[PDB]
Amino acid sequence: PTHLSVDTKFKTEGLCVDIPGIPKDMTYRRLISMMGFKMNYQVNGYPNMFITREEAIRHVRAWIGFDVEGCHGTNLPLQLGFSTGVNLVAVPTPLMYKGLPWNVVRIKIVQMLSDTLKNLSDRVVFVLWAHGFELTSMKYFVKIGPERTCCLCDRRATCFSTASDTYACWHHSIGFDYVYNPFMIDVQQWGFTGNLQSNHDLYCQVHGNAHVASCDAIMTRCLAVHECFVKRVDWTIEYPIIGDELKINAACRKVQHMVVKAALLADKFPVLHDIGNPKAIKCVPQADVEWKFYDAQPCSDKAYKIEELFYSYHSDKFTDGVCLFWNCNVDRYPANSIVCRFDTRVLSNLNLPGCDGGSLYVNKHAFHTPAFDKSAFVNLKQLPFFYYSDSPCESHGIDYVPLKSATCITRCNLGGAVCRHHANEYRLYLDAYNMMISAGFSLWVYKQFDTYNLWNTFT
Ligand SMILES: CN[C@@H]1CCN(c2ccccc2F)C1=O
Ligand SMILES: [Zn+2]
Ligand SMILES: [Zn+2]
Ligand SMILES: [Zn+2]
C-alpha cells in the first residue's frame, strides 16, 4: 500500500454543480475515464493520476494549486488559475491574461510550471478543491502514459512535445506544449464542511478572495499546507537535497558556536537557559557556565508566548544570566537573549509559501514557521558580523592576499597583523555566515553585547 488504488471511491458532491447528474458512486478509475484519459491496464510506474495525502506530503515541493472558473463547458471561455498568481483565459474557438485558444495556453502552462518547479521537484502535484471544470479541462494540456526519462538527461519526463514527439524534464522543456504524467489531489476528499473560503479563512488572513481563479488556487494550496504541516506535523519524513542544505546546516552550527562562545567570554554569564529543541547539545562544550536545557519543539502554528514558556512555576530565574533561543520562535524575546530566528519572507528554493504569513522551510525535514515579526525583537539589537578566535597563530599543511579587518578578533590582529591561519579561518567563517544569512536566518542579541570586550581575552 504505497499508491492510491484506482478502485478507491471518490466523493462527487463537490462536482455536481459543474457536472449535474454525476453518479454518487464513483471510483478514481471511472473519474479518470470521464476526464478523457485511458490507462490501458498499464504497470509502468503511473498507476493513478491522483495520489494519497501521504504521497502528497512527501512531494510538497511539487504542489501547485489549480482552479478553473467558468468565465462565461466547450461553449464558454475558462479562467485557469494557479498558486503562482497566474490567470490564463482559454477560449474554445494576480496576473490577468486575455482569452487565447488552448494550443497557445498549453505552451504557457508548460513554461510556467517548468520555471516554477525545475529547482524544486521532479514532478507537479496539482492541488485542487475540485468542482468539475478543472478536472474536465486537463485533457486540453495534459498527456499521460508510461513513466519516461528526459530526451537530454536522466531525470523523469514531465513534459511532452507534439512538434518533435519527444519528452523532457522541467529543465529541458523549452518549446514543449503538454504536461506529461502530472499528479493531483482533491482537498475536498479529506472531509470538510462548507466551501473553500470558509475553511481557508479559519486559519489564514493573508490570502484574500479577489474572486479570481488564482485566488482560489492560492487558498486551496494554503489550506492543504495548514492540514498537512500546521495541524499535523511529521518530522520523520525526509526530503531530497536540492540546494545548499548541507552548507547552510554546517554554517548554522559554526555561527551558533561562535556567537555563544563570544557572548560567554564578553559578559561572563554564570548561567545559560537553552530553550528549544529537546535534542539540543551544548554548542560551547568547553564553557564554564551552568548550562540548563528547556524542551520546546519547533512551533508550526503561532509563535510561543514567552509567558507560557517561562511562567506557571528550572533555575526559575530566566532573568539570571542569558537565554539562548536558537530557532525557538517566541512572541517577544527577553532582553537577556541570544537569538536565531528564521525570516519567513526570504526567497529561496528551500522556503515555500505557507499559511497565514508563515512559510514552509524544507531542509532535510519540513518545518512550517510562523510569520516573521519585527516586534518580537524590541528588547534586542541585530547581532553584527564578527569572527573571534583564541586558537594559536600557526599555518599547518589556496593562495594569499593579506587580511585587513576590524572584525577579525584575534591575537594577531590585536598585535597589528593578521596571520595566514586566522585570515583563512576568517574568510571561511565569513562565507559560512553569509550563507546562513542569505538562507533566511536572522541573528539578534542583548543590547549590551560589545565585541570590544573580546580583545582583553588575549592577555
Ligand atoms: C573561567 N571561565 C572560563 C574562561 C574561558 N571560558 C570559556 C571558554 C570557551 C567559551 C566560552 C567560555 F566562557 C570559561 O567559561
Ligand atoms: Zn532533462
Ligand atoms: Zn492562506
Ligand atoms: Zn593569528
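Chain A is numbered as in Swiss-Prot, which gives 5949-6020, 6027-6047, 6076-6295, 6298-6381, 6388-6449 for the residues shown.
Backbone N, Cα and C atoms are what each Cβ position is placed from, and that goes for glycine too.
What Swiss-Prot records for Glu6017 (among others) is active site. DSSP assigns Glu6017 (active site) to a strand. In sequence order, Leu6032, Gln6033, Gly6035, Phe6115, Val6194, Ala6195, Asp6198 constitute the residues six or more apart from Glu6017 (active site) in its chain with CB-CB distances below 8 Å.
Annotated active site per Swiss-Prot: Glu6116 (among others), in sequence order. Taking Cβ-Cβ distances under 8 Å and a sequence gap of 6 or more within the same chain, the neighbours of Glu6116 (active site) are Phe6014, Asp6015, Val6016, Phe6108, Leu6110.
The Mg(2+) 2 binding site feature in Swiss-Prot is assigned to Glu6017, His6193, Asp6198; the stated evidence is experimental evidence. Non-local contacts of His6193 (Mg(2+) 2 binding site) by the CB criterion (under 8 A, 6+ apart in sequence, same chain) are absent.
In the three-state DSSP classification, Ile6257 (S-adenosyl-L-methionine binding site) falls within a strand. There are 22 other CB atoms within 10 A of the CB of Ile6257 (S-adenosyl-L-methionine binding site), with all protein chains counted. Residues or ranges marked as S-adenosyl-L-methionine binding site in Swiss-Prot (evidence: sequence analysis): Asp6256, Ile6257, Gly6258, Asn6259, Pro6260, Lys6261, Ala6262.
According to Swiss-Prot, the naturally occurring change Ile5967 to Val is described as follows: In strain: Omicron/BA.1, Omicron/BA.2, Omicron/BA.2.12.1, Omicron/BA.2.75, Omicron/BA.4, Omicron/BA.5, Omicron/BQ.1.1, Omicron/XBB.1.5, Omicron/EG.5.1. Its own atom aside, the Cβ of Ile5967 (variant position) has 16 Cβ atoms within 10 angstroms in the protein chains shown.
Close to the recorded S-adenosyl-L-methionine site, the chain also has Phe6275, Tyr6276, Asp6277, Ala6278, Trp6310, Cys6312: residues not among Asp6256, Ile6257, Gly6258, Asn6259, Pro6260, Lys6261, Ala6262 whose Cβ is within 8 Å of the site's Cβ mean position.
Note on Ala6262 (S-adenosyl-L-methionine binding site): other Cβ atoms within 10 Å of its Cβ, all shown chains, come to 16. Cβ neighbours of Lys6261 (S-adenosyl-L-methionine binding site) (same chain, under 8 Å, six or more residues apart in sequence): none. For the Mg(2+) 2 site, the Cβ centre of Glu6017, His6193, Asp6198 serves as reference, and the other residues of the chain with Cβ at most 8 Å from it are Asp6015, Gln6033, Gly6035, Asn6191, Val6194, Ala6195, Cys6197. For the binding-site residues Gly6258, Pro6260, counting C-beta atoms within 10 A of each C-beta gives the highest total at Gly6258. Listed in sequence order, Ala6262, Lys6264, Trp6273, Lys6274, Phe6275, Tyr6276, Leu6308, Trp6310 are the same-chain residues six or more apart from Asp6256 (S-adenosyl-L-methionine binding site) with CB atoms under 8 A from its CB. It is 50 Å from the Cα atom of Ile5967 (variant position) to that of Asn6259 (S-adenosyl-L-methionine binding site).
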